[PDB]
Every structure is written in C-alpha cells, then in structure tokens.
Amino acid sequence: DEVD
Amino acid sequence: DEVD
Amino acid sequence: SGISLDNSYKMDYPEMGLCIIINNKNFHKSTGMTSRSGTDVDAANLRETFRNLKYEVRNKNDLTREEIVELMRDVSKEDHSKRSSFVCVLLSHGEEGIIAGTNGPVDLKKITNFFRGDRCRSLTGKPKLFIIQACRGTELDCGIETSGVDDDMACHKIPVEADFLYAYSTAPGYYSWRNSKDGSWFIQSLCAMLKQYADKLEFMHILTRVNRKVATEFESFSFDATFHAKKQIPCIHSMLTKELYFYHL
Amino acid sequence: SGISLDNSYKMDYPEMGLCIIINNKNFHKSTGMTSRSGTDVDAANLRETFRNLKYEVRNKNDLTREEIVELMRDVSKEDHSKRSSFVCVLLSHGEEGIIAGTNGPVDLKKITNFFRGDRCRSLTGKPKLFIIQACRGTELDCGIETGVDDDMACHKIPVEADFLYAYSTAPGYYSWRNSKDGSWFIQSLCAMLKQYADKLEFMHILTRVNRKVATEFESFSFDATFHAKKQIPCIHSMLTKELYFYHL
Ligand SMILES: [Cl-]
Ligand SMILES: [Cl-]
C-alpha cells in the first residue's frame, strides 16, 4: 500500500 | 540545484 | 406517441463517446514525486472496462503539465455531436484541486473548464465524467471499528457548470491509496462495480457500491505506524441533471 | 537624567536567547518526500553563525510532525525572562503555510501560535524570529535579464506583534537548495550575518540577503522546466522596533  |  | 419521460440522459447517440485515460507513472526527477507503482494495472483495467461499455478509449502515459492542458484543449475542440457523453480518467499524484503532470501541477479547474457548457458546445447537455485517482491532501482516516411561477425568462439557459460529475477516489483533504501489486483501491473497485452493474444500475448507484466496497474491503498495511491501518471513502461530486445509464432501449 | 529613545529592542538581557534549528533531511518512505542533500551544510553554518551572535543554539534532526509540535510547545513553556529574543530556524520541505515533519505536515501557524504574546509571557514584547528554508508552493521564477480621542484603560499589544518571518522564497514558489553548497537562502543569510551583524539593523541585513540571493544564484538543470530559474526571499515583518544583534 502507497499514497498518491 | 534541487527544490525543497 | 404516448406519454414520455425525460429523467435520463440520452445515451443512444451513434457513439457512447471518448474515454480519455491519463496515466502518470513516472515523474521528472526534479519534482521529487515518487513513481506510482500499480497504476498500469489501473490503466489496463479501465481501458478494458470502458471498452466493454463501448467507449472509444485513448490511453496517454506520462504527460507533462503542458501536454495535459494541450490534450484537454484539443479534445474539447473535437466534434462530439454524435457522442452521448465524455469520460476523462486522471491517474496521478495530486493535492486538493490539483493533478500532477510529470513536471508539475495542473489546476483541475483549468482542465474541466474546456468542457464547460459554453466552451464545448457539442457536449452541452451531455454528461461529462471526470474520474480521479489522486491525493487531495495528506490527511489519513483512522477508521472506526464496527398564474404559476413569476418568471419563465426569455431564454432557456443551463449553467455552464451543469452536467459534470467528479468521481473522486478519496474525501477532500485526504490521501488516496494505491497498492503497488493490485492497483488503486478506488479504480479496482470502480471497474469491478461497472463490470457487475453497468447493465442494471444507474451510475450514482454504481458509484455508491464503489463507496461501500472501498470503505469496507480495504485497509492499509504499513511498517510505519503513521500510515498503518488507514481507511478511505471516495467522494461523488455530482452536478448532473439527469440519471445516467450506460445501457439503452 | 538625559533624553532617551526606545526605537530598538532591548538586546542586553543576560542572554541573547535560544536558537532552535530544526533540520529535516530524511523523510519517511511512505510520504514520498525526497532527501534534502545539502541541508547539513545549512545546519552547520547556522549553528556557527548564531553561536557567534551569542545564541544558545539547539540543533534537532529529522523530527516527526509530532516531535516538532512537542518541541515548540516545550520551548514556549520555558522561562525566557533573562533572554532578549527567540530564534527558530526551519529547514525542510514545505508548501504555503506548511513545514514538513519527517512523517507529514505541520501548520506553520500551529508552531508560531505557541509564542503568541498572550501564550508565552516571558517573550512578550521581545522579537521572535522564524527563519524558514522550505518551499511555499511549486511556482518557478524565470527571471528577467538586466489630541487623540481614546487612550484606553489598559495598554495592550497585539498577540501577533513582534514576530518576524524570514522566508527563503516568495509566496507560491519553490525554494532552491544546492546539494553540495547548501541552500541559496541560508548560505546567503549566514554570510550577511557574519559580515554585517555588528553594524546593520536586521531588516537591512535581510535586504542584503535578498539582493545576494536575487543576483548571485540561478539554477542549472538538465530539465528545461527547472533550468535557469531565480529566487527572491521574502521578509514578513510584524516587528515593532529595530533589531540590532549588538548592544552598548
Ligand atoms: Cl504499474
Ligand atoms: Cl546534507
């Protein structure tokens, strides 16, 4: 999981 | 040179 | 003929319309923006999903801010007279009101303005859908465990901001989540719900199912306490004036 | 006793005061923020520069947003009665109104609020200087080639009085940092303080910093978007007196  |  | 109703957009023009997918994965080094692993999964899913809905899909990869604006300007100047609708999907970094070109920010308002009712006349009265996978800030959601009217006017006008829909991946102010293996929570959920329901539910009701799927089935996993066990709710921003069904007859 | 004037802050308390330097170089991977190469050069230059001005310097490295807020809260709760002034230097990523902790943003207003005239009483009436090397947005500067009715019943001052923000760059703009020389702003600031702290008022020092940054620096990049760009710092002064680092 990564944030944009 | 790089921007903060 | 007999009694008629006009509560839904006319979607039986010869063409459904364009689906423009802007897929920004790799950013200029000097911007400091990270590569968006998993976004190709999103772009491929969207292309197939909208192909099945009979949209003319155009995929564009790694566009600069200048190229994004030129592309939107050029598309807005096409003749859409034979098209029912317009769809634009933005996959990139972002913050509130902004989408990232590979070399810097683009105002969302600048992009959508090309398609205003007065500036793109062959789309006036037709649904204009902007689907946005991008951050809207840096907040994180910790979640919680469960005769007549006086004036008819002398001119029938509609607002120039009417018939837009913004399907945002996340709430205003918040990060949006993307899995490097599976693609983004929002886009993967959107495509799944479109595939399951586009032949039977109105679009707002499809997006509501997307809201529920993202809200209930996803939660971040991170070794970093700050980013761990976080949740996401997408946001439907609708200025549509009719119901939208991807099928007809 | 002879005629007196009070146009300048009293800087002859027993101590000049604290100089808090927050140096954020390495950021949590999940934030996606790049490492700020060259910022240690800035931090070391500032420490020496303010040491020579007789500040009690405290350097802090790679603080989370939580640690930044708790540090500022704690410092604001110290007894500054014997100190002339307060200085805080922020070296980090940022955007308009925001400084980056290693794990996410801090509102600049939240930091400075601790030192409000009503919230830090031992600094009331004393200069509170915030020096900020951070971006304020993403714009790039292309450059151009060259008696009275009411006395009131209680004298108060505004709680936002006696702050100064020495910003590295104009509102809305990127700020530039060289990975080997340090940031344009901090390197220029230290040089001007070294040369002029014993003979110019602080606003005039900062004006020389403005000129130095504006005229002597220009970016070099293989990327056309970022090449040949310029920078002007911005002095935001809510000071009510002249500030001289020397006295007697
Ligand atoms: Cl990918
Ligand atoms: Cl360094």
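Start at 1 and count along the chain as shown; that gives each residue its number.
When the header is checked for method, it gives X-ray crystallography, 1.8 Å.
Positions of Cβ are set from backbone N, Cα and C atoms, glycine also.
For D:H93 (active site), the Cβ neighbour count at a 10 Å cut-off comes to 22, with all displayed protein chains included. The active site feature in Swiss-Prot is assigned to D:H93 (among others).
According to Swiss-Prot, the active site annotation covers D:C135 (among others). The number of other Cβ atoms within 10 Å of the Cβ belonging to D:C135 (active site), over all protein chains shown, comes to 25.
Here Swiss-Prot notes a mutagenesis experiment, D:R177 to A (Swiss-Prot position 207), with the remark: Abolished ADP-riboxanation by C.violaceum CopC. Taking all protein chains in view, 27 other C-beta atoms sit within 10 angstroms of the C-beta of D:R177 (mutagenesis position). In the three-state DSSP reading, D:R177 (mutagenesis position) counts as strand.
Recorded residues D:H93 (active site) and D:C135 (active site) have their alpha carbons 6 Å apart, per Cα-Cα distance.
Once the 2 residues left out of the deposited model between D:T146 and D:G147 are set aside, the two flanking Cα atoms are found 50 Å apart. D:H93 (active site) falls outside any helix or strand according to DSSP and counts as coil. On a Cα basis, D:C135 (active site) lies 10 Å away from D:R177 (mutagenesis position).
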